[PDB]
Amino acid sequence: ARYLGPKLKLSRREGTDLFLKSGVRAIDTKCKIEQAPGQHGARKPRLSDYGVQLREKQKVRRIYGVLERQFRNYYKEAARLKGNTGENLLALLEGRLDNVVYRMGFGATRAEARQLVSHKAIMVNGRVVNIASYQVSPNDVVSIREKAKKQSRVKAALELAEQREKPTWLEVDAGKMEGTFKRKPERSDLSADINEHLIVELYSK
Amino acid sequence: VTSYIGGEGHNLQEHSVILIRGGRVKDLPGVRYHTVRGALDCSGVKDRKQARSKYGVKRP
Amino acid sequence: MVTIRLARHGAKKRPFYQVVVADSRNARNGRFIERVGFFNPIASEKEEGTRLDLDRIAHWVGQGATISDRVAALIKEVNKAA
Amino acid sequence: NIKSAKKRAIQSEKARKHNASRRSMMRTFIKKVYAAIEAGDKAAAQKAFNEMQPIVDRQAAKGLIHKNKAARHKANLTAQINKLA
Amino acid sequence: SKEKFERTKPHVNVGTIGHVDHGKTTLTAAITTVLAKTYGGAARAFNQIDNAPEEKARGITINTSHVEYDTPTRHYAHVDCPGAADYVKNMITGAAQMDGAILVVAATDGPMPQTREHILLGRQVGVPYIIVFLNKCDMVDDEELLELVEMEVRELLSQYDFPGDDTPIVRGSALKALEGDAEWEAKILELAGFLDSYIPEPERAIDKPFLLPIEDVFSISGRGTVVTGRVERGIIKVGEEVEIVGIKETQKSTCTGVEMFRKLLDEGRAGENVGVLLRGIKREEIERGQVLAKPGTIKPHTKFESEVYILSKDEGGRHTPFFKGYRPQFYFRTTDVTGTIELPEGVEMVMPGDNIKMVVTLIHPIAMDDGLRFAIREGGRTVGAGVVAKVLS
RNA sequence: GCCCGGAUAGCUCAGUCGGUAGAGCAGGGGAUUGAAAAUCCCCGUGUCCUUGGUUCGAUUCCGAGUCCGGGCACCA
RNA sequence: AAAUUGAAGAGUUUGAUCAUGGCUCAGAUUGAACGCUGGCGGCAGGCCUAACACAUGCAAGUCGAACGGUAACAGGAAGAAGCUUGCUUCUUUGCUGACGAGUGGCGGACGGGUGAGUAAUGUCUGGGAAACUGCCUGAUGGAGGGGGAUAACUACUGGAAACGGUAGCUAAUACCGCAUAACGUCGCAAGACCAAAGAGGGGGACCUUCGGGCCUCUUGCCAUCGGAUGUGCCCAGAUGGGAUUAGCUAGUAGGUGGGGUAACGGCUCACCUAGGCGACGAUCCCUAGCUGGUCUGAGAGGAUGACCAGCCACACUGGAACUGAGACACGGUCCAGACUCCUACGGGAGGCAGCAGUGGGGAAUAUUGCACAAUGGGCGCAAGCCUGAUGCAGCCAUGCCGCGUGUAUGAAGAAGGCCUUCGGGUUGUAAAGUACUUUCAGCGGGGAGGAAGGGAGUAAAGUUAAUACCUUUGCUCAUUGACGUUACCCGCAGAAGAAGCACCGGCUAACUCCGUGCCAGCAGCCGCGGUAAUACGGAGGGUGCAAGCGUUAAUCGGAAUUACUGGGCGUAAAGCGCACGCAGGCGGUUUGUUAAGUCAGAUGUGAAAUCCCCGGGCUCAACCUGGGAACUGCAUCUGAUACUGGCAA
Ligand SMILES: Nc1nc2c(ncn2[C@@H]2O[C@H](COP(=O)(O)OP(=O)(O)OP(=O)(O)O)[C@@H](O)[C@H]2O)c(=O)[nH]1
Ligand SMILES: [Mg+2]
Ligand SMILES: [Mg+2]
Ligand SMILES: [Mg+2]
Ligand SMILES: [Mg+2]
Ligand SMILES: [Mg+2]
Ligand SMILES: [Mg+2]
Ligand SMILES: [Mg+2]
Ligand SMILES: [Mg+2]
Ligand SMILES: [Mg+2]
Ligand SMILES: [Mg+2]
Ligand SMILES: [Mg+2]
Ligand SMILES: [Mg+2]
Ligand SMILES: [Mg+2]
Ligand SMILES: [Mg+2]
Ligand SMILES: [Mg+2]
Ligand SMILES: [Mg+2]
Ligand SMILES: [Mg+2]
Ligand SMILES: [Mg+2]
Ligand SMILES: [Mg+2]
Ligand SMILES: [Mg+2]
Ligand SMILES: [Mg+2]
Ligand SMILES: [Mg+2]
Ligand SMILES: [Mg+2]
Ligand SMILES: [Mg+2]
Ligand SMILES: [Mg+2]
Ligand SMILES: [Mg+2]
Ligand SMILES: [Mg+2]
Ligand SMILES: [Mg+2]
Ligand SMILES: [Mg+2]
Ligand SMILES: [Mg+2]
Ligand SMILES: [Mg+2]
Ligand SMILES: [Mg+2]
Ligand SMILES: [Mg+2]
Ligand SMILES: [Mg+2]
Ligand SMILES: [Mg+2]
Ligand SMILES: [Mg+2]
Ligand SMILES: [Mg+2]
Ligand SMILES: [Mg+2]
Ligand SMILES: [Mg+2]
Ligand SMILES: [Mg+2]
Ligand SMILES: [Mg+2]
Ligand SMILES: [Mg+2]
Ligand SMILES: [Mg+2]
Ligand SMILES: [Mg+2]
Ligand SMILES: [Mg+2]
Ligand SMILES: [Mg+2]
Ligand SMILES: [Mg+2]
Ligand SMILES: [Mg+2]
Ligand SMILES: [Mg+2]
Ligand SMILES: [Mg+2]
Ligand SMILES: [Mg+2]
Ligand SMILES: [Mg+2]
Ligand SMILES: [Mg+2]
Ligand SMILES: [Mg+2]
Ligand SMILES: [Mg+2]
Ligand SMILES: [Mg+2]
Ligand SMILES: [Mg+2]
Ligand SMILES: [Mg+2]
Ligand SMILES: [Mg+2]
Ligand SMILES: [Mg+2]
Ligand SMILES: [Mg+2]
Ligand SMILES: [Mg+2]
Ligand SMILES: [Mg+2]
Ligand SMILES: [Mg+2]
Ligand SMILES: [Mg+2]
Ligand SMILES: [Mg+2]
Ligand SMILES: [Mg+2]
Ligand SMILES: [Mg+2]
Ligand SMILES: [Mg+2]
Ligand SMILES: [Mg+2]
Ligand SMILES: [Mg+2]
Ligand SMILES: [Mg+2]
Ligand SMILES: [Mg+2]
Ligand SMILES: [Mg+2]
Ligand SMILES: [Mg+2]
Ligand SMILES: [Mg+2]
Ligand SMILES: [Mg+2]
Ligand SMILES: [Mg+2]
Ligand SMILES: [Mg+2]
Ligand SMILES: [Mg+2]
Ligand SMILES: [Mg+2]
Ligand SMILES: [Mg+2]
Ligand SMILES: [Mg+2]
Ligand SMILES: [Mg+2]
Ligand SMILES: [Mg+2]
Ligand SMILES: [Mg+2]
Ligand SMILES: [Mg+2]
Ligand SMILES: [Mg+2]
Ligand SMILES: [Mg+2]
Ligand SMILES: [Mg+2]
Ligand SMILES: [Mg+2]
Ligand SMILES: [Mg+2]
Ligand SMILES: [Mg+2]
Ligand SMILES: [Mg+2]
Ligand SMILES: [Mg+2]
Ligand SMILES: [Mg+2]
Ligand SMILES: [Mg+2]
Ligand SMILES: [Mg+2]
Ligand SMILES: [Mg+2]
Ligand SMILES: [Mg+2]
Ligand SMILES: [Mg+2]
Ligand SMILES: [Mg+2]
Ligand SMILES: [Mg+2]
Ligand SMILES: [Mg+2]
Ligand SMILES: [Mg+2]
Ligand SMILES: [Mg+2]
Ligand SMILES: [Mg+2]
Ligand SMILES: [Mg+2]
Ligand SMILES: [Mg+2]
Ligand SMILES: [Mg+2]
Ligand SMILES: [Mg+2]
Ligand SMILES: [Mg+2]
Ligand SMILES: [Mg+2]
Ligand SMILES: [Mg+2]
Ligand SMILES: [Mg+2]
Ligand SMILES: [Mg+2]
Ligand SMILES: [Mg+2]
Ligand SMILES: [Mg+2]
Ligand SMILES: [Mg+2]
Ligand SMILES: [Mg+2]
Ligand SMILES: [Mg+2]
Ligand SMILES: [Mg+2]
Ligand SMILES: [Mg+2]
Ligand SMILES: [Mg+2]
Ligand SMILES: [Mg+2]
Ligand SMILES: [Mg+2]
Ligand SMILES: [Mg+2]
Ligand SMILES: [Mg+2]
Ligand SMILES: [Mg+2]
Ligand SMILES: [Mg+2]
Ligand SMILES: [Mg+2]
Ligand SMILES: [Mg+2]
Ligand SMILES: [Mg+2]
Ligand SMILES: [Mg+2]
Ligand SMILES: [Mg+2]
Ligand SMILES: [Mg+2]
Ligand SMILES: [Mg+2]
Ligand SMILES: [Mg+2]
Ligand SMILES: [Mg+2]
Ligand SMILES: [Mg+2]
Ligand SMILES: [Mg+2]
């Protein structure tokens, strides 16, 4: 169901910073990033056309914390929806509750946001929700319950979110731990680096 | 028919009831099947660790 | 004898009755002439719940179709009751 | 057999003893008309037809004979009387 | 399997013991017709105790047959043993579950070699009490000859470590009580009184968790495979989880009906022979020797340390030394099993009549715990009793 | 539950009525030709299916077992 | 508003090449199986072979308002006998309520199960009728007088049993007269002919001969004519493969006449004619339930028809009918055969392709589950009682979906492993430790919604002679859950209980080395392995996938490698040796004329589910579900008549 392994190892293999081990400190400089995937990171890969696609797919999975079976289902939904197939893949991932909770600032990492969702802390439209893959509808109000409000893990994690870019599509109160998911996320608003194109190709064959 | 006994060593002899799966060897002309190691009287291969679903061996 | 009865569809522990005009001999879920609305017992206080097309009921009950114990009361529920 | 509604296995045995008797009675009275037809003028045939007409209609009403069976046994049989004699 | 067995009167597991062709099985036939006539229980006959081709053309019994005769005080449950030298293996299962035996020595022949072998197997396994019965009497019309046989039985029991003189010796012909002789019917009614008086109420273990050794597996065109045996400890409720442990490996199961001589039961209590029914198990895969335990209580083992007491010539056993590689038969609860011996360091040879511990690797695994009693046998005779010390596997 | 047969070095078989078991084919310390048809030398290379007993001494005589072969039964 | 956004290649012939062309692989799948590791929930699923043989419990009963029964049973009332005079014994009483048995009525033909047969009798769409239709219902109103008998019960026997006989006796809505008859049946019409059953809840008035005469109402019973409903038939096309099956066929093909069918018909007969089918595949052969759909595909197609739903077919194997509104009848009948059982050797029972269960054959596949609470379904005037229908309790990762085996910080870049150019690298922020949360499991307490009703009493409105009963509607009562220690909620304790198995030369993301030296083995293809291996075992980093993953079988895909969309035939496989020519396919050209094709429109229909879009509903999700589109149809009816055909000049 979850990875629960060495998280920063995934970032080296992929190369870029995946925000798995983001947390309290801003920058790591604490893994020999890029040049050490495993025992043979010095080996320059040839890297085929199937490779680059499969690396790009694994990047987007490992960022959002999703497995192949559930990720393949997002592609199937993304294809059936109107407009661009690539933009839908990412938009459906960004609409996940564990992703929204991370983007609100209620969690130093996305795994923390997932557990915070799982453990009955998160609540939306006056209803408790346990599911990380809960598709957050446009015009919703995610929030933390009064029992687990202002605990140790959340207040330190919300201060990290000030250093972050902060999305335009959602808004956060910050005083009373209350969020507001407004519109669906745009392509140009977020990332500007992870290529959807190559993921659309991989599943088509 | 004839069936190839995979792995190193075996407990098959004379009779002994064995389970047979499909799959040619591509070497022995005529042989077009494999004996499933682990199933029925055909025991697992002794001292195999990697790839033990094939060859029917338990945990270490 | 044609009769207006509930068909019972829906998942386990979550019934959804398809009130339907069928022959008495035919099975519960099987053969029918035409479906005439529905009933949802686990709908609760919200938007939808029970819908029953009363114009089609007059076409069969007026002719000669018996109404079952439940469908007779869902007529009593939709008309007046409140 | 493994039912208390076996009653119907006898009850129906009791039925056909009676049901064959009234049926056989009718078809003998119809045979009496067909016997009169062949070599007989407009007299003996219509007497036999006047006798069986009440008997065939009665058995039609009880559910032994269907009303169409009875209708033919008049229709085709009156034509034998009408055409020949 | 229709009438419900009402739990009234204490259950006691009785059985006949004695020489070959000594009126051992015929005693069981006499006890049924005598008790059923006067008191008013179920009748039965001498045929149903032993039919088949094997016990007709020959006449000799092999299978441990069972009988259920009732009395005012107690509800007895008979276990007729085979008796011959060839049938000692299936006898020990019948003799282990037996609480209080009925010895059968006869007034014409007297004590014989098997009688000594039977009582030898009774002590080491578990036979607390024993009662003598002279099973001929009428043939030799004499006062002095019949009474001289009674003396040698008192000698045998006292020589082999039983009460001997205290045991109530009874006389009576089995064939005479089968028909309807008023003097001989009353004399076997006296044996029923001796069973009540001498043998006390047996001590059960209805507290510590469920275990049941299997004596004989059936495939009842009924329900499925059925297993018979005395419940050694605990209870058996219907629709309860039961783990079958012993030979081969281990299999999960559930009880779906306990019974007592073709009659229904709710709770199969300890210390009584019951036919427990198993769900989803074939006739071949489950075999004799395995035990019906509660899940988690017992685990099958193929290696164990054990304090073995080897017997000498006087007690009845080996008379020569032996070294590692010796393979005798280890009789645990019901079945026997072969196993190689590995002696401790600083012990060159095991002399007869000696107390030592030793590791024993068995060829078949059997369910066992610390403090389990067993009796070693080899070559149609006993070798040494002992107890389990430590588990290894 | 009980009656019977079967097992001999890596494989296929000889040998026994107590005198301590051998043959080919095998294979190995073994030489030829980058490996080689034909060559040489060389060992048996052994829990006599396992274990105990009668015994000076058991493959061999007598119990008990192993797994496998085929045979006859019992229905809580 | 929307209703499709959907089309990848690679290895492999050669010294190298381009082509041709096979071979193999990457992805989807599933009634899967086995293998390895073996924690959860939700909605599903689960003998494909032997349509094999079956023990044990069950699966269709039900009605006292049809009637004898003064009752088998359990219990009140007039009276009796014991004696603790109300404690006990006990005969009468329709008399206490009901009901074992029985005739009756209506159900058992529906509802469940399985594909043996079936290549058309069947199935699909579209048609037509020449029909019947219990119970539902719209009219037309009758519904009057009788009489044998007949079980049960006796009585008396026969039989080992199953199951009878003979003598009475009696009951009914049972059963047959009877008068009675229509817009009914028959006839050219005049005529003739044709039916029924009473119950039950209540009653003022007057008959009481007390059985109550008699009025009310509710229901039954009839008579056709019409509904609605199923069912029977019939025609059109469609519905597998084979020509190494081209001839088949005598009730065969048609006619007249008789019989029979609910209905028409060689359905069946007698005679008459000599046909009929057939190259747009008869015949014979092999295989096969069919469909909605399912899987796959860019789509066309290809394959398939488990689960759910419609239709057919079959019930130990071959027959036949009886009864019925409906059967030529899964748990009716009677034969016949084979197979097990019982016996007094004479004759008897006998049907799991219901639901559990079992033995078998097998790669393989459930509980001798609990309940009518629920929607049905049966009978009933209602309560009811029956139900393996249905729901649901368990089992199995066989699956689909969603959860979890924590989530931050953490450098001495520790130890240990593995590699090394012995400098170090790597395992690795991995772990240890520090921040903490504590969804699931586990405990302890709250607790919905599936429940509509049914029942007992009340005020009124109908009904009527009547403030009575009856019918209807408000209104007060106490209740109805197999699931169920429920869904869901809240407190508790402490990361505590919680992992996978592939492969890693190439194709295909992933290599270092100790190698078992063409031995052991690998392998899906090319190929590896012969004292320095990314291709074998092993340790070991990863690569990869997750409660599953592999291997295997099976269908499609890629395969434009059966090509209609969409290939070819000089030399790669492939132009008959060359003509003539009927059937068939195609056909120059201008004016008419039709409307077959063709297109446009319209109406009917294309079952529901499924798919799709828009939605909604369960903590989200699978899942369920409201509403539209679609179902490449077909049918008709009316129009364009350019183009094709026909009929013209
Ligand atoms: N004279 C006499 N003979 C008796 C009596 N009881 C039994 N028997 C005989 O003993 C025999 C019975 O032997 P059992 O030992 O009971 O039979 P069994 O147990 O099957 O025999 P095994 O199995 O060989 O021990 C019969 O043949 C009888 O004739 C008795 O009271 N008197
Ligand atoms: Mg999952
Ligand atoms: Mg694709
Ligand atoms: Mg293959
Ligand atoms: Mg491999
Ligand atoms: Mg609610
Ligand atoms: Mg009802
Ligand atoms: Mg006759
Ligand atoms: Mg006659
Ligand atoms: Mg008349
Ligand atoms: Mg009739
Ligand atoms: Mg449009
Ligand atoms: Mg696609
Ligand atoms: Mg080459
Ligand atoms: Mg060449
Ligand atoms: Mg499996
Ligand atoms: Mg397995
Ligand atoms: Mg398990
Ligand atoms: Mg389910
Ligand atoms: Mg089948
Ligand atoms: Mg078949
Ligand atoms: Mg078959
Ligand atoms: Mg069968
Ligand atoms: Mg019973
Ligand atoms: Mg039965
Ligand atoms: Mg009455
Ligand atoms: Mg009755
Ligand atoms: Mg039937
Ligand atoms: Mg049928
Ligand atoms: Mg069905
Ligand atoms: Mg049916
Ligand atoms: Mg089934
Ligand atoms: Mg099927
Ligand atoms: Mg089918
Ligand atoms: Mg047809
Ligand atoms: Mg038909
Ligand atoms: Mg039509
Ligand atoms: Mg009509
Ligand atoms: Mg009727
Ligand atoms: Mg009827
Ligand atoms: Mg009628
Ligand atoms: Mg009416
Ligand atoms: Mg009118
Ligand atoms: Mg009028
Ligand atoms: Mg009227
Ligand atoms: Mg009369
Ligand atoms: Mg009379
Ligand atoms: Mg008579
Ligand atoms: Mg008479
Ligand atoms: Mg009378
Ligand atoms: Mg009368
Ligand atoms: Mg009548
Ligand atoms: Mg008259
Ligand atoms: Mg008149
Ligand atoms: Mg007319
Ligand atoms: Mg009358
Ligand atoms: Mg009246
Ligand atoms: Mg009355
Ligand atoms: Mg009157
Ligand atoms: Mg119709
Ligand atoms: Mg003819
Ligand atoms: Mg008919
Ligand atoms: Mg394609
Ligand atoms: Mg098909
Ligand atoms: Mg099926
Ligand atoms: Mg089902
Ligand atoms: Mg179905
Ligand atoms: Mg049909
Ligand atoms: Mg038949
Ligand atoms: Mg037939
Ligand atoms: Mg036929
Ligand atoms: Mg009829
Ligand atoms: Mg019919
Ligand atoms: Mg039929
Ligand atoms: Mg027929
Ligand atoms: Mg049946
Ligand atoms: Mg027969
Ligand atoms: Mg039976
Ligand atoms: Mg039966
Ligand atoms: Mg079954
Ligand atoms: Mg089975
Ligand atoms: Mg098998
Ligand atoms: Mg049960
Ligand atoms: Mg039940
Ligand atoms: Mg029941
Ligand atoms: Mg009940
Ligand atoms: Mg109840
Ligand atoms: Mg009901
Ligand atoms: Mg009523
Ligand atoms: Mg019942
Ligand atoms: Mg499980
Ligand atoms: Mg899906
Ligand atoms: Mg620790
Ligand atoms: Mg708990
Ligand atoms: Mg709620
Ligand atoms: Mg409720
Ligand atoms: Mg209510
Ligand atoms: Mg409610
Ligand atoms: Mg009421
Ligand atoms: Mg009252
Ligand atoms: Mg209850
Ligand atoms: Mg309960
Ligand atoms: Mg609780
Ligand atoms: Mg729910
Ligand atoms: Mg803590
Ligand atoms: Mg701790
Ligand atoms: Mg070699
Ligand atoms: Mg393959
Ligand atoms: Mg080296
Ligand atoms: Mg490889
Ligand atoms: Mg390797
Ligand atoms: Mg590893
Ligand atoms: Mg698989
Ligand atoms: Mg193609
Ligand atoms: Mg080509
Ligand atoms: Mg050429
Ligand atoms: Mg060529
Ligand atoms: Mg050629
Ligand atoms: Mg040419
Ligand atoms: Mg031509
Ligand atoms: Mg043409
Ligand atoms: Mg032209
Ligand atoms: Mg032409
Ligand atoms: Mg046209
Ligand atoms: Mg058109
Ligand atoms: Mg339309
Ligand atoms: Mg549809
Ligand atoms: Mg829909
Ligand atoms: Mg939306
Ligand atoms: Mg939705
Ligand atoms: Mg929703
Ligand atoms: Mg909602
Ligand atoms: Mg769906
Ligand atoms: Mg719809
Ligand atoms: Mg629509
Ligand atoms: Mg449109
Ligand atoms: Mg369309
Ligand atoms: Mg479609
Ligand atoms: Mg026109
Ligand atoms: Mg023109
Ligand atoms: Mg024009
Ligand atoms: Mg033209």
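Numbering, chain E: per Swiss-Prot, residues 2-394 in sequence.
Backbone N, Cα and C define each Cβ position, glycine as well.
As written in Swiss-Prot, here are the features:
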type    : residues               : note
MUTAGEN : E:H20 to A             : No change in binding GDP and 3-fold reduction in binding EF-Ts
BINDING : E:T26                  : Mg(2+) binding site
MUTAGEN : E:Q115 to A            : Weaker binding for GDP and for EF-Ts
MUTAGEN : E:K137 to R, Q, E or I : Reduces affinity for GDP
MUTAGEN : E:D139 to N            : Reduces affinity for GDP; increases affinity for XDP
MUTAGEN : E:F262 to A            : Still associates with EF-Ts, very little Qbeta viral RNA polymerase complex forms
MUTAGEN : E:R289 to A            : 50% loss of Qbeta viral RNA polymerase activity
MUTAGEN : E:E349 to A            : No change in binding GDP but higher binding constant for EF-Ts
MUTAGEN : E:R378 to A            : 60% loss of Qbeta viral RNA polymerase elongation activity
MUTAGEN : E:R382 to A            : 25% loss of Qbeta viral RNA polymerase elongation activity
MUTAGEN : E:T383 to V            : No longer phosphorylated by phage protein doc
E:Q115 (mutagenesis position) sits from E:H20 (mutagenesis position) (Cα to Cα, rounded, in Å) at a distance of 5
Check the Cα-Cα distances from E:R378 (mutagenesis position) to the mutagenesis positions E:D139, E:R289, E:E349 and tell me which is shortest. E:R289
Within 10 Å of each Cβ, count the other Cβ atoms, then let me know which of the mutagenesis positions E:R289, E:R382 comes out lowest. E:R382
Most crowded position, judged by CB atoms within 10 A, among E:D139, E:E349 as mutagenesis positions: E:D139
Cα-Cα, E:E349 (mutagenesis position) versus E:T26 (Mg(2+) binding site), nearest Å, comes out at 48
One should report the C-alpha separation between E:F262 (mutagenesis position) and the residue listed as 'Mg(2+) binding site', rounded to whole angstrom, as 19
Expressed in Å to no decimal places, the gap between the Cα atoms of E:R289 (mutagenesis position) and E:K137 (mutagenesis position) is 36
Residue among the mutagenesis positions E:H20, E:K137, E:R378 whose Cβ has the most other Cβ atoms within 10 Å: E:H20
What DSSP gives for E:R378 (mutagenesis position), in three states, is strand
How many Å separate the Cα atoms of E:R382 (mutagenesis position) and E:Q115 (mutagenesis position)? 11
Spatially, which candidate from the recorded positions E:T26, E:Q115, E:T383 is nearest to E:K137 (mutagenesis position), comparing Cα atoms? E:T26
If you measure between the CA atoms of E:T26 (Mg(2+) binding site) and E:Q115 (mutagenesis position) and round to the nearest Å, you get 15
Between E:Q115 (mutagenesis position) and E:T383 (mutagenesis position): CA-CA distance (Å): 13
Least Cβ-packed of the recorded positions E:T26, E:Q115, E:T383 (other Cβ atoms within 10 Å) is E:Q115
Please state whether DSSP places E:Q115 (mutagenesis position) in a helix, a strand or coil. helix
